[PDB]
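Participant: Structure incoming, see below.
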Amino acid sequence: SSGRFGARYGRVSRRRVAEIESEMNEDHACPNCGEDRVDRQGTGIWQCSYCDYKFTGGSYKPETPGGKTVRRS
Amino acid sequence: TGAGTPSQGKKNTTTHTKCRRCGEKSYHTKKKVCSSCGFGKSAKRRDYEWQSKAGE
Amino acid sequence: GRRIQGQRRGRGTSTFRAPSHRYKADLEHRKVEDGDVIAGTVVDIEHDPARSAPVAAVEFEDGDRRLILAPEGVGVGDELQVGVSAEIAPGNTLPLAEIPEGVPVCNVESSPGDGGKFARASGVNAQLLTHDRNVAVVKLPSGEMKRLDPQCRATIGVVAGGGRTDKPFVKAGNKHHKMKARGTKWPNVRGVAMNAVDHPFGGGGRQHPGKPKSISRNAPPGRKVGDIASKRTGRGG
RNA sequence: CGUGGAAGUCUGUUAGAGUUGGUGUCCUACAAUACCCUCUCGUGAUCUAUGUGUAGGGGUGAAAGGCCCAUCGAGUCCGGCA
RNA sequence: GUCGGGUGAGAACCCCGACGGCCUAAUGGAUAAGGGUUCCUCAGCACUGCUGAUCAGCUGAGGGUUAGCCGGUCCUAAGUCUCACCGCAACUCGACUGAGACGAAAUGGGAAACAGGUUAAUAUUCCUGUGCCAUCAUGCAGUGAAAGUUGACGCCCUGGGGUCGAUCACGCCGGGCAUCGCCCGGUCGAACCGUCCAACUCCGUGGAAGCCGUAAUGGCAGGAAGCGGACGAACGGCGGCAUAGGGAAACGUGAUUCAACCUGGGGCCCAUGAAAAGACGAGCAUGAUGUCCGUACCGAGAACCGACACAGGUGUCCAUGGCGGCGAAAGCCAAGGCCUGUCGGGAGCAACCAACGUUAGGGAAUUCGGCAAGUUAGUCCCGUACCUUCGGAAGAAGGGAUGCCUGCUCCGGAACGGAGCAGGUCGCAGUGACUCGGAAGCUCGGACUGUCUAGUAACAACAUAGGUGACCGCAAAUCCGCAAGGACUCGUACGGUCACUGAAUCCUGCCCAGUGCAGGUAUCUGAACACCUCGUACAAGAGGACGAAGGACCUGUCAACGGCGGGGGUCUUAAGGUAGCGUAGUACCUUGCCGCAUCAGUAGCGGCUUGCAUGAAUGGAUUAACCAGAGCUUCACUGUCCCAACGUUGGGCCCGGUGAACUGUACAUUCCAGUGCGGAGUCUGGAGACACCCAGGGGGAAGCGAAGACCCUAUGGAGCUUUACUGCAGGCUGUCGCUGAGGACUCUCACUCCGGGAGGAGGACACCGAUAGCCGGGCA
RNA sequence: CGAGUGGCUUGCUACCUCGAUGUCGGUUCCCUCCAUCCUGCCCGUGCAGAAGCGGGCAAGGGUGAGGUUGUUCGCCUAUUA
RNA sequence: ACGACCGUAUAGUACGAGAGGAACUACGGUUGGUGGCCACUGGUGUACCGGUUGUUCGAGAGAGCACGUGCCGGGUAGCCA
Ligand SMILES: COc1ccc(C[C@H]2NC[C@H](O)[C@H]2OC(C)=O)cc1
Ligand SMILES: [Cl-]
Ligand SMILES: [Cl-]
Ligand SMILES: [Cl-]
Ligand SMILES: [K+]
Ligand SMILES: [Mg+2]
Ligand SMILES: [Mg+2]
Ligand SMILES: [Mg+2]
Ligand SMILES: [Mg+2]
Ligand SMILES: [Mg+2]
Ligand SMILES: [Mg+2]
Ligand SMILES: [Mg+2]
Ligand SMILES: [Mg+2]
Ligand SMILES: [Mg+2]
Ligand SMILES: [Mg+2]
Ligand SMILES: [Mg+2]
Ligand SMILES: [Mg+2]
Ligand SMILES: [Mg+2]
Ligand SMILES: [Mg+2]
Ligand SMILES: [Mg+2]
Ligand SMILES: [Mg+2]
Ligand SMILES: [Mg+2]
Ligand SMILES: [Mg+2]
Ligand SMILES: [Mg+2]
Ligand SMILES: [Mg+2]
Ligand SMILES: [Mg+2]
Ligand SMILES: [Mg+2]
Ligand SMILES: [Mg+2]
Ligand SMILES: [Mg+2]
Ligand SMILES: [Mg+2]
Ligand SMILES: [Mg+2]
Ligand SMILES: [Mg+2]
Ligand SMILES: [Mg+2]
Ligand SMILES: [Mg+2]
Ligand SMILES: [Mg+2]
Ligand SMILES: [Mg+2]
Ligand SMILES: [Mg+2]
Ligand SMILES: [Mg+2]
Ligand code: NA
Ligand code: NA
Ligand code: NA
Ligand code: NA
Ligand code: NA
Ligand code: NA
Ligand code: NA
Ligand code: NA
Ligand code: NA
Ligand code: NA
Ligand code: NA
Ligand code: NA
Ligand code: NA
Ligand code: NA
Ligand code: NA
Ligand code: NA
Ligand SMILES: [Sr+2]
Ligand SMILES: [Sr+2]
Ligand SMILES: [Sr+2]
Ligand SMILES: [Sr+2]
Ligand SMILES: [Sr+2]
Ligand SMILES: [Sr+2]
Ligand SMILES: [Sr+2]
Ligand SMILES: [Sr+2]
Ligand SMILES: [Sr+2]
Ligand SMILES: [Sr+2]
Ligand SMILES: [Sr+2]
Ligand SMILES: [Sr+2]
Ligand SMILES: [Sr+2]
Ligand SMILES: [Sr+2]
Ligand SMILES: [Sr+2]
Ligand SMILES: [Sr+2]
Ligand SMILES: [Sr+2]
Ligand SMILES: [Sr+2]
Ligand SMILES: [Sr+2]
Ligand SMILES: [Sr+2]
Ligand SMILES: [Sr+2]
Ligand SMILES: [Sr+2]
Ligand SMILES: [Sr+2]
Ligand SMILES: [Sr+2]
Ligand SMILES: [Sr+2]
Ligand SMILES: [Sr+2]
Ligand SMILES: [Sr+2]
Ligand SMILES: [Sr+2]
Ligand SMILES: [Sr+2]
Ligand SMILES: [Sr+2]
Ligand SMILES: [Sr+2]
Ligand SMILES: [Sr+2]
Ligand SMILES: [Sr+2]
Ligand SMILES: [Sr+2]
Ligand SMILES: [Sr+2]
Ligand SMILES: [Sr+2]
Ligand SMILES: [Sr+2]
Ligand SMILES: [Sr+2]
Ligand SMILES: [Sr+2]
Ligand SMILES: [Sr+2]
Ligand SMILES: [Sr+2]
Ligand SMILES: [Sr+2]
Ligand SMILES: [Sr+2]
């Protein structure tokens, strides 16, 4: 996904951007319904194209490992 | 770019203008203060002892 | 010599100031008398230029439209409650006394009613541990055990925008854009690359500091550079 | 295979910005930093106008002791001063 | 520029005509700033004008700028000021907090104007026609009225609507050309009023289990398509405006591609892309009012800044004129502008110089070095290595094609769009000019884009992402202020401060003795106040007791300053150099030795390598990609060279006019020798020497230009450093005051902080004032 | 071992110039010296010849092209009387 | 204003066991330098003639511009090596 970076920057810098942007562009399950229609609107801002539910999540993930710990207690 | 002749070409800004108080072309239209009589800065007229030789 | 960069900072000139006129809101907790009967609906989720994390727009029962420090999971339509008898749900603000032990909390107050000081950055959280009639022990994001007044308010959940530090900036331009939204002079020229006149580490035929880097706490501004009062340096040992 | 159209991405005297070599021309100059060809950048940490801020042991400085009105390893003016 | 002509006392350069040229993002059009009358007219030539002048931006005298609807004015932006408050010895000084005001003329927001006519000079301002806005008054309607909407918004890609323009087709009007019958121009008509509505959104119907849809993404039983409907755009269409205006005339119609303008879809952010006034919401008639300021002209190779009529510098809009082509490219040409990048005349016009063309054979032999020049070149097809971070390398390399003419095919709705086929055919040459890469390899450096010495350094230097260490829980760390106060901070450890290293990959050894920092500390040392002894009718003073930080001492720490040897089969001073790399941009010896390559190679590359004096974030090694960075090799090319020639343009030379400067103790026609403070046109001896003038290239005048930058000297200066001398800020710490009640402790009432408040936290501490000790190139 | 000549190297001195006599190497253009490398004429020879070695007179003319290196110097190549 | 060299004949000779191997003299040429000249060869030749690309003058004809010839081909005199 880091083909835009060309022959520049190096492995680790463009491998970590490719991995993070791959998981960001993925089909995510919505907290309102159950559909795989959540897209990123900006830094930390997520929204479902189905029910128009705009929510807060991680910067690049819609759910962080720490955000899932909150539900437990 | 040279600091001399080619840098003089950009000089079309008006700063020092005719003062309402003293009549000298020293009223800075951006600072709103006169460099000659001190209009805009002080009620008292700008004067200094160094404007003349010490014993005069 | 000449005053160092750290001394130019304090003067508070344009170059060193934060673009305050471009900032949205000072995210503080709402002021309630007692009774808890203050709740609101989340209207929008906005980007906050001050902290690079998202912020939630909430419209309260008494007609007050204020931006609040958004925890993770808070979305449009959701109802948030602020007060003593508030529900123990993520996104609600209640004093540390009413919040159960072992629950991740954010935007914690130092002194009761200050509006929140601790655990506000992207994805961080404070952990409430021990309870008492006098003290509420909270474990801050640095790992420090902070003894606080149980009357200090806090919001349940971790702060939104988690994992921001995970992705590299890759290029200088990305750093440039972030820095233009902060109160920092960037790029950073090393003192060792400067002249003797400009910095304690300046000068020489080759680049190296002129004395050891570990400076005393008692050092005056102009000399306090490098490793400030270091207990140790290095990785090993 | 196509679609898509990313990029401190490439070519480019587009506009614009910059200034490598010629150690060419000039060197009582057209010019107290100019001319010509050549050359670099040209969607970005880009360029630019106007307005606005920071002032002299002080600013400002991607740091060359660079720049702060042809003035800088401490501006300029007058005074100390004959 | 040239030939005629005009005016004039006078004409190369003032004016008319013709012919010939120049400018095309400008040499055209409109403007901002800035200038300030430079604008127009008349009269002039003493001044100014690179010559001349009858001309003029010159001299003199007159004249010239007309606004409800174009700016200003109003609003608010970064931010500024004033007042109050507070500080300060004090203020014309100073941060905060309040209130007020100021802050946008091209280019932020914003009530309303269009078309034509007119002057020597103004013009959406005057005049004609038409229109529009606001306020107020009267009348009618209305009692709604403020919720909401608008003002009002980033970057990238893109669809749809659509005007001007451009082009095509055909018709009409006018012109041009004259083998043809082609070519050029025109064919007009606003604001405004009215009306139409695509996109988006929504409603009803419908009932898709696979269909609907796009350039693309996409949409749906949470209800798809289809059908009906609500809301709803243009600076656009349409009608009026218009027996208005304009044109000599005709006074068109259709189309394509479509700037403006309108309206959607998509993607990006560790970046989130103003505010306020105002408007809408919220009708209509008639009438009144609409003041004040700007308005000329230039806007540049002569109206601005640069002392100049300066080859410099200086913002915006016209980015859609034609051919050309990918093109806002070249070249050529319109519209418009100009012959003022303002001295001319003459000589085949010599030498010499600047720019430049062409040179046979050789082909880098030139030189520090291919510096300079040249070679290559557009487009299509074939084809393409090592290495690599798999992106790239790559337009690698190499090979072929390329025009015109006739007739056609395919894609598309179509283009005056694109891709091909067959036949014919011309030249030395078909990207025919123009436009337009020379290619390959080895090594060094820095990873990359970026930054820099305005004016001799663009680089390997700075920056960078990335790596790392340090400080700090926010009444913080760091920093500014004398103070009142302030930045960081609308910030809170995924933060931000202070430093080092400098992408990725593989790694980053050993040393804490010294120095630095930090922690600890029985004991030692450690100031002042208070306390005790002596002394003094008191005081000075002497001693003691207690003992803070600090020091001694101990420990931790090197991705902290740094270190990693001599000797022998330990010693200094802690350790004794590990991976690697290595004759290095680090190797003195040194052109090290061997090999490659060349006829020959102090070069370059590889290997070896005992390294004068490599080595691991003072980072070591390595490395794809990138580079106006340093070195080397090859192919190609060539006037760099052998070795120079001829030519072209501007000078140079002669003539008219204009007209400086540098320099000057005097004398001066010198030459060879000598002498002399040892580097003489001038002294001595000889030699030579008739005067003046033109052109030349620069041998001499230790030529001209600058009170030597080097070096030394001066009880000269400045910047910089430090364990130099002496001090000054600052930090830490004790003590006294503020400061209170019952060697450890409780409390609350000062005081501080949090809270809107109630009240909460803290608390005689802290802050502050004073003093004492320690640290203290931060500063003098 | 002794005696000298030169003024190209180096060193020494501090006379001249610090109100300035522009550096090294190279280049280009001119003149000169002889202690002669070649060429002319000679003497000797461990001179058969050929090719040399050594010496004398002699400055008319000539003494060139290249590879490394900024180099002067020097090393190297092929030509050359 | 000439310097120098190579070659042929002398001669496979003198000399010498052989190997090897001269000279006087007479000739031909080369090289460097020098002065002059252009029939010949070569260069130039923005005199001139032709071809041809783009654009403008409507086409044609005939022309302008494309840096002081648009480019390409040929090239007289002169000047030159
Ligand atoms: C090579 O090193 C050099 C040293 C000094 C000089 C100059 C001096 N030489 C003659 C005079 O003493 C002086 O002349 C000047 C100053 O013009 C030149 C070169
Ligand atoms: Cl950051
Ligand atoms: Cl105006
Ligand atoms: Cl669309
Ligand atoms: K001197
Ligand atoms: Mg806040
Ligand atoms: Mg900033
Ligand atoms: Mg840096
Ligand atoms: Mg430096
Ligand atoms: Mg210092
Ligand atoms: Mg370094
Ligand atoms: Mg270093
Ligand atoms: Mg500015
Ligand atoms: Mg320096
Ligand atoms: Mg007149
Ligand atoms: Mg006019
Ligand atoms: Mg002029
Ligand atoms: Mg040739
Ligand atoms: Mg040579
Ligand atoms: Mg070159
Ligand atoms: Mg078709
Ligand atoms: Mg090297
Ligand atoms: Mg670089
Ligand atoms: Mg570096
Ligand atoms: Mg420079
Ligand atoms: Mg550069
Ligand atoms: Mg870093
Ligand atoms: Mg870091
Ligand atoms: Mg080697
Ligand atoms: Mg180490
Ligand atoms: Mg002197
Ligand atoms: Mg010196
Ligand atoms: Mg001094
Ligand atoms: Mg307070
Ligand atoms: Mg000092
Ligand atoms: Mg001289
Ligand atoms: Mg002799
Ligand atoms: Mg001679
Ligand atoms: Na694809
Ligand atoms: Na240049
Ligand atoms: Na660059
Ligand atoms: Na100063
Ligand atoms: Na003239
Ligand atoms: Na309309
Ligand atoms: Na770039
Ligand atoms: Na140590
Ligand atoms: Na070392
Ligand atoms: Na030439
Ligand atoms: Na001379
Ligand atoms: Na100095
Ligand atoms: Na002698
Ligand atoms: Na020389
Ligand atoms: Na001779
Ligand atoms: Na040599
Ligand atoms: Sr320039
Ligand atoms: Sr300006
Ligand atoms: Sr003032
Ligand atoms: Sr006074
Ligand atoms: Sr706050
Ligand atoms: Sr508050
Ligand atoms: Sr240093
Ligand atoms: Sr270690
Ligand atoms: Sr680019
Ligand atoms: Sr480019
Ligand atoms: Sr140079
Ligand atoms: Sr010139
Ligand atoms: Sr110059
Ligand atoms: Sr040139
Ligand atoms: Sr004085
Ligand atoms: Sr104009
Ligand atoms: Sr006259
Ligand atoms: Sr005029
Ligand atoms: Sr205003
Ligand atoms: Sr405006
Ligand atoms: Sr369209
Ligand atoms: Sr005007
Ligand atoms: Sr100009
Ligand atoms: Sr014209
Ligand atoms: Sr003139
Ligand atoms: Sr020719
Ligand atoms: Sr060469
Ligand atoms: Sr060479
Ligand atoms: Sr080819
Ligand atoms: Sr590296
Ligand atoms: Sr610059
Ligand atoms: Sr690295
Ligand atoms: Sr230590
Ligand atoms: Sr070793
Ligand atoms: Sr001369
Ligand atoms: Sr002699
Ligand atoms: Sr001889
Ligand atoms: Sr020498
Ligand atoms: Sr040597
Ligand atoms: Sr013979
Ligand atoms: Sr024989
Ligand atoms: Sr011509
Ligand atoms: Sr060509």
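Using the numbering of Swiss-Prot, the residues shown for chain C are 2-238, in order.
This deposition comes from X-ray crystallography, 2.7 Å.
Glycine too: its Cβ is placed from the backbone N, Cα and C atoms.
Not my notes, these are from Swiss-Prot:
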- C:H200 to A or G: No incorporation into translating E.coli polysomes; ribosomes assemble normally. Significantly reduced translational activity (MUTAGEN)
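Could you place the listed features in the three-dimensional structure?
Facilitator: C:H200 (mutagenesis position) falls within neither a helix nor a strand when secondary structure is assigned with DSSP, and so counts as coil.
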Participant: For C:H200 (mutagenesis position), just count the other CB atoms lying within 10 A of its CB, please.
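Facilitator: Excluding its own Cβ, C:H200 (mutagenesis position) sees 24 Cβ atoms within 10 Å.
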